Amino acid sequence: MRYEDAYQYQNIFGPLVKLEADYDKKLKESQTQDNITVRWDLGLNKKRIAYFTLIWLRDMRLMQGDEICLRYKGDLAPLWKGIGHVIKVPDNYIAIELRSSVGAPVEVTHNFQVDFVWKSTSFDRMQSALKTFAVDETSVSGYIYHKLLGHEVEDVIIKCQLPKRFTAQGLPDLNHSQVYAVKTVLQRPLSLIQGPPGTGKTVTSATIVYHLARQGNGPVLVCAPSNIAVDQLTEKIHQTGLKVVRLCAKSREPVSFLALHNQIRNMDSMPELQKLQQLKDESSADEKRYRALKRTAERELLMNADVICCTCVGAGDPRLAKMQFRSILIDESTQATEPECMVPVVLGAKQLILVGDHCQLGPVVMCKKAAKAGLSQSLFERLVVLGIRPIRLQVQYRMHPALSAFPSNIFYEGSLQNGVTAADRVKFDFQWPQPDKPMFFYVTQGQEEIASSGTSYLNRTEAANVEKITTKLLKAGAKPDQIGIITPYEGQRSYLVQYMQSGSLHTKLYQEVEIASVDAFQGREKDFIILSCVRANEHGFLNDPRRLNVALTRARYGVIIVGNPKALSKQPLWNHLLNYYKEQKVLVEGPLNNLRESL
């Protein structure tokens, strides 16, 4: 959709954010763990750190800086309620948070109740950017101001910006395609980069920023929706020699050395602060000076930094206001709602680059009324529909080339090149049907049970057949840390975790085998992926092409799909999948020890 005024842009997205915000304010206060178990551990700074393991809506949505209130209602100790900020929200399904005070019970390890305390700061920053996008004409360069509002602005480019060697210092050389994306994006203000799996998002992005910082006289903004991708770019950009500063907000407890609150901790240019940071180990009057010297030292570390990498919700932090950023690059821009991605854009963007994959996992909107109203369309997709063909990297260095055949033709129009020989991958005590193609489809007929207390489905027959597959991949196979079972339904996941604890190997060998949905594997890759359809009746991502594309393209050496075709053959996305496995003669049925090519 095109808009006439920036006020019209705010009048449209204003109410859309409030819906998601009001609905996110309900899913946090209402949802809670009735009975949870925890495990205490003495913290690094002597601050208590709590490890707990545990609507069906629980999600990886919680970020690092979020805080939770762990209330204790046990029977062996008096009642206790303490708040704490999160630390490490994992992707393996035990959360971690440290309490503010050290006066908490350690004897009781069970009968705990955790409730997510909701903060409005995230959406308040998203609406402060929509307001500043309409009431401020200098918040965004005049050119990209038109392209954002879908006007008919001519195409302009900047000349004499290409460097001598596109390959950056302390970074590998770039592929035929990645060098083109560096040339094309550095030449124009608003560019879009589409990075498919195996495409180098971090390399082809850190290389761009290494030049936008060398050819510029100011700090460069690097943002990402997920708090992890911002950390990946820091480590990549830091390999160039530039001055990088990570901006963690409220995370007061890798990239723990590039974090700002650690740099201001031990400064040679702030001796009083240095003598005060040390003195704080064991006063009210000083605390004011310490908090005042901190604000002073932070400015000297940001205004002279060659690159400032933070999160998209981040960068709205009050200490980044009153600053200007000419160049702005945002990785994984297809996983954030448009007003969320616009939070850094508002700070005077003059040269904007968005990286992500439209044909890939997208954002998460909880209030479905807003998702249909247009909030489900990220800033990446909306600019494509207006007519901005993204510069698309074409080399996949991660999956086996035979694995990349179907995702390239079906999803990426076949314009993908395998930058990895079939010998680098597929390299072993496993007898694939056709060892030239480490991929097949173990056709399994198993009873379909709606056994998630009425919320999801379950297939016991697949689970056992999956159990033999993940066991053979451990019988002189890959490590359990590099095998990923992926399943749409939580009811099947809750079964596989408990079922595999039968099986030949010990209970702990099967623990590292991650079992979750596609939403937990986005961006992350593993040596092997075992996909279980679970559903057997013709009546979940079995219909979504995006969540299907991620399930395939996140395995490095082997892909194995388990399901019933007579229910999967309904959707044409699977019909082209199944018929391909038959075309390649890997639609395999029968026993596991002596797999037979069946129909």
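Easy rule for this one: first residue shown is 1, then count along the chain.
Recorded method is X-ray crystallography, 3.3 Å.
The backbone N, Cα and C atoms fix where each Cβ goes, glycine too.
Within the same chain, residues at least six positions away from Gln360 (mutagenesis position) with a Cβ under 8 Å of its Cβ are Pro196, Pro197, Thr334, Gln522, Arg546, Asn549, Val550. If you look up Swiss-Prot, you'll see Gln178, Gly198, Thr199, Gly200, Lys201, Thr202, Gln360, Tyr397, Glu525 marked as ATP binding site.
DSSP classifies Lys201 (mutagenesis position) as helix under the three-state reduction. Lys201 (mutagenesis position): 25 other CB atoms within 10 A of its CB, across all protein chains. One mutagenesis experiment named in Swiss-Prot is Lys201 to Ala (Swiss-Prot position 509), and its note says Inhibits histone mRNA degradation, ATPase activity and ATP binding. No effect on interaction with DHX34.
Within the same chain, the residues at least 6 positions away from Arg299 (mutagenesis position) whose Cβ sits under 8 Å from its Cβ are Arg319, listed in sequence order. Among the mutagenesis results in Swiss-Prot, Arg299 to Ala (Swiss-Prot position 615) has the note: Impairs RNA binding. The residue drawn here is the original one.
Secondary structure at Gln360 (mutagenesis position), as computed by DSSP, is coil. The annotation that Swiss-Prot gives for the mutagenesis experiment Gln360 to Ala (Swiss-Prot position 676) reads: Impairs ATPase activity, no effect on ATP binding.
Among the mutagenesis entries in Swiss-Prot is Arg398 to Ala (Swiss-Prot position 714), noted as: Impairs ATPase activity and ATP binding. In this structure, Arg398 (mutagenesis position) belongs to neither helix nor strand by DSSP; it is coil.
According to DSSP, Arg524 (mutagenesis position) is assigned to coil rather than to any helix or strand. Annotation of the mutagenesis experiment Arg524 to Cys (Swiss-Prot position 843) in Swiss-Prot: Abolishes NMD.
Quoted from Swiss-Prot, the note attached to the mutagenesis of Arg524 to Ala (Swiss-Prot position 843) states: Inhibits histone mRNA degradation. Close to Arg524 (mutagenesis position) in the fold, though at least 6 residues off in sequence, lie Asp91, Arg554, each with a CB less than 8 Å from its CB.
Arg554 to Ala (Swiss-Prot position 876) appears in Swiss-Prot as a published mutagenesis result, with the remark: Impairs ATPase activity and ATP binding. DSSP gives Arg554 (mutagenesis position) a coil state; it is part of no helix or strand.
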Between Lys201 (mutagenesis position) and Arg398 (mutagenesis position): CA-CA distance (Å):
12
Where the chain breaks for 4 residues between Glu253 and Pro254, how wide is that break in Å, taking the Cα atoms?
14
Return only the integer: C-alpha distance in Å from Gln178 (ATP binding site) to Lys201 (mutagenesis position).
9
Rounded to an integer, what is the Cα-Cα distance in Å between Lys201 (mutagenesis position) and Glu525 (ATP binding site)?
14
CB neighbours of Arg398 (mutagenesis position) within 10 A?
20
